[PDB]
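Scroll down for the structure; my scribbles are underneath it.
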Amino acid sequence: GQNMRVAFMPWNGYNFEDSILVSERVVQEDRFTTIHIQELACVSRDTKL
Amino acid sequence: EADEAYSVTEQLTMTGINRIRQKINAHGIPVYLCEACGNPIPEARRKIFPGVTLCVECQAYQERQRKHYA
Amino acid sequence: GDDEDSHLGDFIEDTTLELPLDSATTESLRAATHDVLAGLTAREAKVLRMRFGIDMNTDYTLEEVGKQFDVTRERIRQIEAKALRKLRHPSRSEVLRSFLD
Amino acid sequence: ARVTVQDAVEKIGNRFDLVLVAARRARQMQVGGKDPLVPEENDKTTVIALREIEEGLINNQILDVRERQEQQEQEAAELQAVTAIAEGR
Amino acid sequence: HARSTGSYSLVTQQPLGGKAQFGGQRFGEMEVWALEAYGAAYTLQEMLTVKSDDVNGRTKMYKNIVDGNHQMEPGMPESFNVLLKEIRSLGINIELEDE
Amino acid sequence: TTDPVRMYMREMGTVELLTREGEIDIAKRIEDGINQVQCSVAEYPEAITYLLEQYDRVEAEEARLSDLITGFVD
Amino acid sequence: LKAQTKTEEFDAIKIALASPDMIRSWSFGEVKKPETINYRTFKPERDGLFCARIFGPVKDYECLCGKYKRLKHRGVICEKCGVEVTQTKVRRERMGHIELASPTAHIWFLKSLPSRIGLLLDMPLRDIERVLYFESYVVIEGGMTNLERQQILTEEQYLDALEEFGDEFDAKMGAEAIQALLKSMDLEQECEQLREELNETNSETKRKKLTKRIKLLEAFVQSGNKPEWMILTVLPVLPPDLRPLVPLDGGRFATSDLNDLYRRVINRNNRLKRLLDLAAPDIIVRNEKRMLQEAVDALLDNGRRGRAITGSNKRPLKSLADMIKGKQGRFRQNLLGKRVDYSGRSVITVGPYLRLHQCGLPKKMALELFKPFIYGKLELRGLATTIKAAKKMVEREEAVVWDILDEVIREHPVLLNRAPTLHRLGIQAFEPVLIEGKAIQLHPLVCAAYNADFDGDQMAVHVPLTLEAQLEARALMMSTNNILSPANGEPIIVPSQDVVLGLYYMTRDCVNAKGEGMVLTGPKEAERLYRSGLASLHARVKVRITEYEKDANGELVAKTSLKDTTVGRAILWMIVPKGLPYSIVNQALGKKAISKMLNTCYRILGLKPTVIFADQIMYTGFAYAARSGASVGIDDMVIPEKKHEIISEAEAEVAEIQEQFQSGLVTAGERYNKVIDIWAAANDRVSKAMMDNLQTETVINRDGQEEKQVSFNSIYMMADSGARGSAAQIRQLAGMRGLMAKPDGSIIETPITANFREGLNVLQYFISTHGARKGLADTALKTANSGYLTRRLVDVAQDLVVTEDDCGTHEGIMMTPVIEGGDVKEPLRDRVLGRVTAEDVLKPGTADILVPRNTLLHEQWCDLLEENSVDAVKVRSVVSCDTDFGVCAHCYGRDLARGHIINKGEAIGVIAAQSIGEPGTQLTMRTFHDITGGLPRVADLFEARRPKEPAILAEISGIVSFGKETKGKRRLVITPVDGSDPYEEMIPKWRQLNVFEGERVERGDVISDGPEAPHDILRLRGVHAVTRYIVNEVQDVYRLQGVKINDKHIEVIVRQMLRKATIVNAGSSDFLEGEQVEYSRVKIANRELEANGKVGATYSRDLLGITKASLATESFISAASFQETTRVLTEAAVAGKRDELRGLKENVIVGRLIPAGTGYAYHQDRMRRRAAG
Ligand SMILES: [Mg+2]
Ligand SMILES: [Zn+2]
Ligand SMILES: [Zn+2]
Ligand SMILES: [Zn+2]
């Protein structure tokens, strides 16, 4: 993962149960951005027609 | 979630220990003749356990017997 | 997988079914054609409804249509093209156009 | 009457009959049969009906009464027409 | 995931994931007791009739939805229609009586 | 018991296998049996005239030679 | 007037046997060939299991051969191939048949546990099975000869029996024989035979077995069925598309297992038709018959044979019976449960900005969900030429559509449902608010009801389509309409955790801070003082406030006073609506006090003001929680200064008891339990040491010397307020964390001496492991156990609905405080609140009507009761309600999420069960503690299980004595003064007796000790006695766990437990039969002043366990849901049983309106149309 500066305190309820409240600086820094690779395939079959 | 699992454990542990704890009672005072067989109760058992009614001999024996049938 | 009561047959989808979005538009394609043929001339409606299976059984050879009007032949063959030509450009064209994908 | 329905629940007791009566009213309006008896705030017919229950202009009695009235309003128009089914005699 | 109207299973005319526009949410037994505990009589019917099992009802509804008439013309779930045939194909004469 | 494989095996286990000779004991009665009806058929007047009308159908092109006979004794 | 013919909206459903001529009525051709499709042109082969001539066209409105392809041609049967052209739907509707050569036994009526073919002839099964495989001949109508009508002979025997009597006696074998017996057998004749034998020979061994048959016969007569029909002549075939042969990808095919089965049956049948014209020997034509009898059985219900396997595939093939049956019952009605259009789901997140009546729904989701609505509204306002354009528009996600979606979204609720749906609050209706993001935003106050945390749980959405569903979801399922738990009238929308920690810190005071002692005009300027940093939130302050009290005759009175408060409490009053007193916000406000506040707001101002109030509470608590800056660091967890001391002391205590063990003063088992106490004590010392230090030791000064107050340490505020954590859990952070015990339960003799602020070491953690793992293990199984208990309870309730308004009975149960040995384990006010009085209650002095007859005891009444010393009240209960087939509104109570009385039609049976079954998760499934107490102890109660070593009770009053002696059982003889003496029961004299042997004993006394069976209490002590036994002994377990369940619910379950009764007199009913007290109660009324007195009849209420009670249901469709399906239909089909729906389960099955709630109106209105004209 990536460590970050974390501070424990109620923030107007945006961490009510275990929910987490994140600063824009993280998504701007592309740092918890995650790269995924899917494999999609096309098949030429033989049908009765 | 999961928190309750911990909670469950605490209640169980507490109950078991408590039963055990009670099986010793508290400020008792009485005589010295064993109720089963009359053998001499030493004041050590009187002062360790307030209200002891079973000699050391019987306080094994019975315990021992219960184990055997297990 | 899972050994679960998920069985092969439970995933075999129906391909003969007609999804509503299409059953929807078909109920609406009749609407547009109907209104387009009344906003025409009454002869161009009977002429066009006839060349296609539109609310009639079978469709008719363009000659069959000519005898039914007593003015026959090449005559009917032009009324058709102009009626299509009429429904071809806008005011009229707009609505039917959208059915094409 | 959007947030809570409690005020309509007083006017009809059932809390169930409310849902049914209010619906029968809502369809009079959604399928544009009629127009509302109380200012429509761009509220859909769901609540527009519920507003009418609170303000007391729509209940089961009135609807059955208002319905039974139209039955005879439309009966009058067809009168000179359905009578022309003397073809059966 | 979300689905308005999608694929339906062949054997049971029931919402089914086919093009990854996935099948609708499953509305199991416990979720029915939920509606039974409220008075939600219509919400329940629609849930296991036109919203799922009613091969005829689902299209009658969708057409009504776009016409802007919120109604249901329900009729009978195919799930039960197959049971009647499945029972009737055993030695059992299962009928619908009366009127 | 149940499952049919057992109760078939047992039902046919009673019938005892034939001897080298006993095969012909039954074979002889077969010939006798068929022959008895062959002679009973030969004796029937309508059975005769029928084979005449049916043969007269084959020379007039209203049947074929294969439709009626399968060869003779020779 | 004319009746009808074609498809009507049916009511009622009938089941029965099928005549062979009847099966032919359904068939549209005989399937004659084991052929499927062609092998080249994959067309269906005529005429076989798949066929157009018999079943239907392969493609819509198009002839098979192709002559007629025009959609106009419908009723045309093509001259080429007999194929009428209609929808392909009929390949799913049309049945067919096979005519069988030889008869074949229907495996269900032959092998369902009590063989129907067996006891209809009074003939054993192993004999019938013998006839079928040709092992032995059986007589049929033996005539005047030598042989019984049902006697069985062997080959060698039949021959010898034949040589004597040629004709005039007949025997057969194989299916044809059974079919003969049933045909010839006359039930009516045999009925007359069985009537004489009952009265002629007087025997309990004889007439108990005799009567069980005769009623079974005349059932089958008045049924309508003909016994021959259990032998199949004609066999129906299932429409092709329900066992299809559809193609797959890669050009390979897939097909149903019924096809392998049906094929084999067709072949063996055909091969038998051939063998009959080949005059094959009996040894073969028999063997063939045997194979067909097998192949039919493998088709119908495979498994009651040798288990025919599918072709080349080891797995056995799924039969017709296996296609209905399952786990449990009909798969289709079992969860789940059918997938459902217009729905979706994703992860849920927070959104404190929500009003309580709304929720955050992703743009992307709402677009796909309401798609037909958008297509509609789009073309309604004219933005789209046609639907196909609208499709392309929302597909294009043109910005114009967003403004349309917000229209269709406004007054259109959606349903939110989270994972295990436990009570009706598990589904709730919200108004949708559009959200950028792919998560659902869930109002935090509803999190309690859903038992939702945010560790990544997902919820589903559902669109109320029909107009009804919107108004149903808005007036019943909306968030704001259900704020009270239906289990216990208390609010379930209590502020959870973050929000209460907020208010606590706010309405709290410290000794000296900014703003000390000044005075302010009103709440408005108290905020002004704080927001600008002039005053501290918590400082002692007099301010002018104006409270209200509606203490007039429904009229608001105002009071203004200079109240002594704090700045925080001042600011807070700005929320509290009108009629509440300023006293309610003058305190410290913990989670406990914060919910009682919401409660009083409801019971004084009503639903509407409480809702919007409850929103303000959340909004404000969150805001100030953020301002407070409460946190938690290492230095927050303050260890006691004495800890290491306490250890070394209790450590020396073990060293004392150790010295004594080695020197034999104390024994070994003794020493274990000695050490465990001196450790167990020290932990209580360490716990209440830090708790004295932690609680108050913030010692701070005001102008003068020194002072101390409740600590403001972070971690304390959390527990004291109730936001999270308790002195119990805290005890593991600062003080030592207990002793742990291995899974056994035998607690280990060297406790965890370390805590979490310190490290644990190797061993201490490893010991902590056991308790931790079993903890998770347990609660994993405790998930399955909750689920099963609630399921059984709705099965026995369900169909129970509020039906009448007031049954008008004066009968009811006596409510007192529970007083469980110690002091007042539950108040009287709680037991009686929301219930309606049986009879008027009098003061301690009399002539004085306090509450007059049946009045709904709301909060005022309960205090006017508690004002006087009112000690016990009689209240109407569901167990007493005279109304048959339901519960009258009065006898129930009030409870709901709404505070008024229960409405007609509310389906209280279900909601009772849920309320009981939801908290089941919080009960332990171990055993706890001779006495027991836990969740399985509950089921044992609801199941009426007689306990292991019961006590026994006085069967009648009078003087007792012992007679005879120690014969394994010593006879005890009670003898009443006036009545007959005849009771002598033989008691095992090796259980300790408690009865005084020459004393008079009141019927229902303790004649030994130990638990007693609920079956007794009902019988010996009374219907109201047993009902009180259950409610108190079950509530004991819940109330030990801090769970509030109003007795009301437990009572409705009890009602269903004693639904049944047994008869004692005669006249018109069966003297001994067990039946519902309903049917009697109505019918002794239908004889007390009707036909004859006849006589009669007296009955006796009988206690059935929930699982047994539910098992008896009137609707046979309901039974095939949860009972064993094969048995239910078989048992029901011979009887010709007619199901009228009426219940809930079945109407869901058949997919019509539930006969409760909104539907009750309809079913009631339609049920009366029946049995009428
Ligand atoms: Mg979770
Ligand atoms: Zn002793
Ligand atoms: Zn054809
Ligand atoms: Zn009642």
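The residue numbers of chain G are those assigned by Swiss-Prot, with the residues present covering 8-936, 1133-1376 sequentially.
Header says: X-ray crystallography, 3.8 Å.
A Cβ is built for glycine as well, from the same backbone N, Cα and C atoms used for every other residue.
Under DSSP, G:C70 (Zn(2+) 1 binding site) is assigned to coil, being neither helix nor strand in the three-state scheme. Sequence-distant contacts of G:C70 (Zn(2+) 1 binding site), defined by Cβ-Cβ distance under 8 angstroms and a gap of at least six in the same chain, are G:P64, G:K76, G:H80, G:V83, G:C85, G:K87, G:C88, G:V90, G:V92. Swiss-Prot lists G:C70, G:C72, G:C85, G:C88 with the feature Zn(2+) 1 binding site.
Positions annotated as Mg(2+) binding site by Swiss-Prot, on the basis of experimental evidence: G:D460, G:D462, G:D464. In three-state terms derived from DSSP, G:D462 (Mg(2+) binding site) belongs to neither a helical nor a strand segment and is classed as coil. Taking a C-beta cut-off of under 8 angstroms and a sequence separation of 6 or more, G:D462 (Mg(2+) binding site) has no same-chain neighbours.
Less than 8 angstroms from the CB of G:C814 (Zn(2+) 2 binding site) sit G:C888, G:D889, G:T890, G:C895, G:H897, G:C898, each of them six or more residues away in the same chain. Under the heading Zn(2+) 2 binding site, Swiss-Prot lists G:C814, G:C888, G:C895, G:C898, citing experimental evidence as support.
Listed in Swiss-Prot is the mutagenesis experiment G:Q504 to P, annotated as follows: Resistant to antibiotics salinamide A and B. Cβ neighbours of G:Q504 (mutagenesis position) (same chain, under 8 Å, six or more residues apart in sequence): G:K598, G:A730, G:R731.
Taking the Cβ of G:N690 (mutagenesis position) as centre and 10 Å as the limit, one finds 21 other Cβ atoms among all the protein chains shown. One mutagenesis experiment named in Swiss-Prot is G:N690 to D, and its note says Resistant to antibiotics salinamide A and B.
In Swiss-Prot, a mutagenesis experiment is listed as G:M697 to V, annotated with the note Resistant to antibiotics salinamide A and B. The Cβ of G:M697 (mutagenesis position) has 26 other Cβ atoms within 10 Å, all protein chains considered.
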Is there any among the binding-site residues G:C70, G:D460, G:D462, G:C814 whose Cβ is under 8 Å from chain B, and which ones, in sequence order?
G:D460, G:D462
Of these recorded positions, G:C70, G:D462, G:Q504, G:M697, G:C888, G:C895, which are close to chain F by the rule of a Cβ under 8 Å away?
none
Fewest other C-beta atoms within 10 angstroms, as judged across G:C72, G:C898, which are the binding-site residues:
G:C72
Looking at the recorded positions G:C72, G:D464, G:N690, whose Cα is closest in space to that of G:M697 (mutagenesis position)?
G:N690
Spacing of the two Cα atoms, G:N690 (mutagenesis position) and G:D464 (Mg(2+) binding site), in whole angstrom, works out to 38
If we take G:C72, G:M697, G:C898 as the recorded positions, which have a Cβ under 8 Å from chain A?
none
Determine the most Cβ-crowded residue among the binding-site residues G:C85, G:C88, G:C888, using a 10 Å radius around each Cβ and all protein chains in the structure.
G:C888
Other than G:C70, G:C72, G:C85, G:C88, which residues of the chain come within 8 Å of the Zn(2+) 1 site, judged by Cβ distance to the Cβ centroid of those residues?
G:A59, G:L71, G:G73, G:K74, G:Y75, G:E86, G:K87, G:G89, G:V90
Same-chain residues at least 6 apart in sequence whose Cβ lies under 8 Å from G:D460 (Mg(2+) binding site)
G:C454
With the Cβ atom as the reference point and anything under 6 Å counting, tell me which of the recorded positions (G:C88, G:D460, G:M697, G:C814, G:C895) are near ligand 4.
G:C814, G:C895
Rounded to a whole number of Å, the separation of the Cα atoms of G:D464 (Mg(2+) binding site) and G:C72 (Zn(2+) 1 binding site) comes to 56
10 Å Cβ neighbour count around G:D464 (Mg(2+) binding site)?
17
Secondary structure at G:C88 (Zn(2+) 1 binding site), reduced by DSSP to three states
coil
If H, G and I count as helix, E and B as strand, and all else as coil, what does DSSP give for G:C888 (Zn(2+) 2 binding site)?
coil
The answer for which recorded positions (G:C72, G:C85, G:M697, G:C814) have a CB under 6 A from ligand 1 is none
Counting across all protein chains, other CB atoms within 10 angstroms of the CB of G:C895 (Zn(2+) 2 binding site) number 21
